[PDB]
There are 2 protein chains.
Amino acid sequence: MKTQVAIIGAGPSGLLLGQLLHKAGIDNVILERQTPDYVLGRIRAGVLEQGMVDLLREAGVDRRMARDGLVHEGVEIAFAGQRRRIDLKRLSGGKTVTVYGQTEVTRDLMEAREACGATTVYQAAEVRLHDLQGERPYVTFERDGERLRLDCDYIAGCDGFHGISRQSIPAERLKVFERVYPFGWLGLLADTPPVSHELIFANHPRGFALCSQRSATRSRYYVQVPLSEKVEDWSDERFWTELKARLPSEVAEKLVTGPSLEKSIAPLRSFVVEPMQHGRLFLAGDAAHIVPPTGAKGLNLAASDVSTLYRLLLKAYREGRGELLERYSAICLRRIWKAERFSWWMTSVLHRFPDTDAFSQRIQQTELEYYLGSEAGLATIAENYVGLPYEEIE
Amino acid sequence: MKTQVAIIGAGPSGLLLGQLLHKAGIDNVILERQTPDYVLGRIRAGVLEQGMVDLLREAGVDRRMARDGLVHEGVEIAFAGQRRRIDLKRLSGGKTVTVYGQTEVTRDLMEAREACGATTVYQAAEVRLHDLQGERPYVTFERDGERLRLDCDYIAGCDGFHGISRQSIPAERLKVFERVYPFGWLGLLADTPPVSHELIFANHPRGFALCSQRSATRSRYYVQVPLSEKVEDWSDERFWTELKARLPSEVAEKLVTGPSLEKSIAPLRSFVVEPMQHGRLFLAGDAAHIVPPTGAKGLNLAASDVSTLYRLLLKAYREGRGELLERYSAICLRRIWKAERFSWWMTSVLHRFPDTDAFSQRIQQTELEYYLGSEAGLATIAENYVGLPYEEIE
Ligand SMILES: Cc1cc2nc3c(=O)[nH]c(=O)nc-3n(C[C@H](O)[C@H](O)[C@H](O)COP(=O)(O)OP(=O)(O)OC[C@H]3O[C@@H](n4cnc5c(N)ncnc54)[C@H](O)[C@@H]3O)c2cc1C
Ligand SMILES: Cc1cc2nc3c(=O)[nH]c(=O)nc-3n(C[C@H](O)[C@H](O)[C@H](O)COP(=O)(O)OP(=O)(O)OC[C@H]3O[C@@H](n4cnc5c(N)ncnc54)[C@H](O)[C@@H]3O)c2cc1C
């Protein structure tokens, strides 16, 4: 079996890299462990950078997103009874963000890949990677019990945190940087109209809460919960009582509550590997780095990794400039580390930590009062929240 | 013995509060434990906010400062071989800072208080404070062995971290917020021309260094040193070898070294008490709060405390509006906490910490790369370094 770029994973990273490449004429096969339904059941992301909106347009897959996606021009931060709105458009020089769920982006690309006839093997069990420093790397896997071989020029590991491709690099060639946080996010999806037309991130003594949305009639909410927590200890009513308690009263009062469609606990983690490549293997998205959800940067970082792997494989095939692929990691990590710092900063100023002495509680309150009350403070949150520019390539 | 405002301490806080008050006709006595020479031997501060320059002018004591002080329009930060200049004037909207040592300010006010004939008792031993919630507070002390009583309307504790007046408040009425840092600053004063016309704060693997100045021919330098350290383990040559090692080569090369006039180790500490007053006692400067030297804010915070205690005792005497003194702490702490956060931030991004995992080292490098490479990042350092505005009073 033979292809030009083999892609491990049909989550948003693999599907969008696969789409862009097909449209430029560069053949590619996607391998996925799970069924299409398993992949589409994941709720994940809601906020999308303008940079990601332009890439879906470049890939020809924006009909529904331009239709149904919501453009947002501001977000709110609430702490100490105050609600302070950051006008993102005014403060970033006109950039805005787009709310469109991750299930929906993945569905659109799954549909778009099928129409155009590109190759996708779901239920590919036991994927293994071989001969990474050769000229002919290959991938082995099992489909319904029989072991097949796929031959390629290059491999793109787009398989998330627990994928096989970071594990397939000699660990001595990698440096891992990680922080695990002492809490998670209990998220709840409800078919109810949202409490506001923009998002409200909130700092509260009991811990963090988030008001987010999927459309005019579907909502996504999160509360901070300690790592001890089991999702079956949280009834829908237990969760709504607790969300109402962490919010400003004039906002908890008009909240339309309702039963969940989905309820899950996501642990928080910062994680980076350097370099993001080995021989003919290039890592993208969560295969290479994790951010805490607080900056809404994870999927937007997959997109820039993919936008950078695509433009370098294009120069490599169309222009024969195959040497430029050694720059993939140096270009991606400049962007990745600045988003890791924004995501860490948002996480330490909006959440409640364990054994936080009186002084750190007060510096945390003062970070929020300074960045929110200063034009220069407001602009650093804002240019980072809409998303810092994408690097030029050559 | 009787006065209107009794002042404990003749360091810059007490002397400047005392000066301002005299000139408005409000009598005051200063009490000091030490001799004039002991007070003038302390080197301390070098950087002065515009806000402090206007106050010394208001107090009629700026002849030498306008003559000899250096106005600076920028500072440098060095990390990872890079030197990045912050243009303070451009980024704060024209505010600048003034370099003029603390010894010099104190000498000018000591001279100015003597000329005008105002009362100062040096070598006042064992100062005690009495009847703080009364209408007639009094101060007791010993001059050459005999115990005298001074009667006043109000008491201003301007006696630094180890003074008697914070100790004279019932501890249950106070909340202390403190962080002790795991290192100090070894400072060295030399009669040599400085290495640059502006200050260079530097982050280095070996730890922190600072290039500062007193005039065209006197210099002040600091290196980070662990708390274990004894100043007699640091010969002048040991110190110059180590300072040269923490700097960029093109800067260590043109450094003019020379023997010290003064060499001392100052420990680093953040400290705040709330409230800053009790009955007829009002705390000012280091009596109430400590910042790490990294933001050059300590003496500039004493000045705003004094500018706020003066304008409220003026309304209390001239205008009979004695009730406004209950606002002293609420007005001072808004400014104090934003400067405590800037001083803490500068401290955590320029110093080397113990048992710093790989991830925090990398976020520290990325804080410096983001705040230094962004117009909005540069403006938040800059408006905070020249000094946030002083609050209106009524
Ligand atoms: C609570 C939560 C909220 C978030 N909110 C946001 C937000 O608003 N904005 C934002 O930008 N980010 C957010 N994110 C992050 C975002 O969802 C991820 O960064 C994103 O899914 C990355 O996509 P990916 O394709 O790299 O990885 P994934 O989505 O993990 O896709 C990887 C795919 O590879 C497959 N795979 C794994 N192992 C193998 C194997 N051995 N062989 C074959 N296939 C394999 C998996 O089955 C999966 O289908 C959020 C995440 C969470 C959990
Ligand atoms: C390394 C170093 C560098 C610094 N660099 C800067 C900088 O550039 N910029 C800046 O803004 N700040 C800086 N500071 C801080 C600054 O020097 C202090 O914040 C400042 O001295 C405050 O003045 P004060 O009058 O409140 O206190 P002090 O200067 O401590 O004066 C208090 C006086 O009260 C006396 N006193 C104490 N107990 C009694 C008693 N019981 N009875 C009577 N009198 C008593 C003491 O003897 C002393 O004379 C620096 C400090 C250090 C150590």
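Header says: X-ray crystallography, 2.3 Å.
Placement of Cβ uses the backbone N, Cα and C atoms for every residue, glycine included.
When Cβ atoms from all protein chains are considered, those within 10 Å of B:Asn300 (mutagenesis position) total 24, not counting its own. According to Swiss-Prot, the feature FAD binding site maps to B:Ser13, B:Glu32, B:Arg42, B:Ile43, B:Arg44, B:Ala45, B:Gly46, B:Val47, B:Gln102, B:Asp286, B:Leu299, B:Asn300.
B:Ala45 (mutagenesis position) carries neither a helix nor a strand DSSP state and counts as coil. Counting only same-chain residues six or more apart in sequence, the Cβ atoms lying under 8 angstroms from the Cβ of B:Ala45 (mutagenesis position) belong to B:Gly101, B:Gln102, B:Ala296, B:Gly298, B:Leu299. Quoted from Swiss-Prot, the note attached to the mutagenesis of B:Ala45 to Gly states: The positions of the substrate and the flavin are not altered.
In Swiss-Prot, a published mutagenesis experiment is listed as B:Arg220 to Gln, annotated Lower affinity for p-OHB than the wild-type. The secondary structure of B:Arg220 (mutagenesis position), as reduced to three states from DSSP, is extended strand. Its Cβ taken as reference, B:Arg220 (mutagenesis position) is surrounded by 23 other Cβ atoms within 10 Å in the chains shown.
What Swiss-Prot notes for the published mutagenesis of B:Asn300 to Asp is this: The side chain of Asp300 moves away from the flavin, disrupting the interactions of the carboxamide group with the flavin O(2) atom, and the alpha-helix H10 that begins at residue 297 is displaced, altering its dipole interactions with the flavin ring.
Secondary structure at B:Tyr385 (mutagenesis position), as computed by DSSP, is helix. Less than 8 angstroms from the CB of B:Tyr385 (mutagenesis position) sit B:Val75, B:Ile86, B:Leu88, B:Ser92, B:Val97, B:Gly295, B:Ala296, B:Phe342, each of them six or more residues away in the same chain. Experimental mutagenesis is annotated in Swiss-Prot for B:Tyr385 to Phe, with the remark: The positions of the substrate and the flavin are not altered.
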Greatest C-beta neighbour count within 10 angstroms, which of the binding-site residues B:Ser13, B:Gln102: B:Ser13
Rounded distance in angstrom between the Cα atoms of B:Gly46 (FAD binding site) and B:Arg220 (mutagenesis position): 9
Rounded Cα-Cα span from B:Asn300 (mutagenesis position) to B:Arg44 (FAD binding site), Å: 12
B:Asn300 (mutagenesis position) versus B:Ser13 (FAD binding site) - Cα distance in angstrom: 10
Euclidean distance between Cα atoms of B:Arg220 (mutagenesis position) and B:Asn300 (mutagenesis position), Å: 19
Longest CA-CA distance among B:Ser13, B:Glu32, B:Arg42, B:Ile43, B:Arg44, B:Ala45, B:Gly46, B:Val47, B:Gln102, B:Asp286, B:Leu299, B:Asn300, per record bound to FAD, angstrom: 25
Close in space, distant in sequence - B:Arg42 (FAD binding site), Cβ under 8 Å, 6 or more apart: B:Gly11, B:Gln102, B:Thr103
Candidates near ligand 2 among the recorded positions B:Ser13, B:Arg42, B:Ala45, B:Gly46, B:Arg220, judged by a Cβ under 6 angstroms: B:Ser13, B:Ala45, B:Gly46
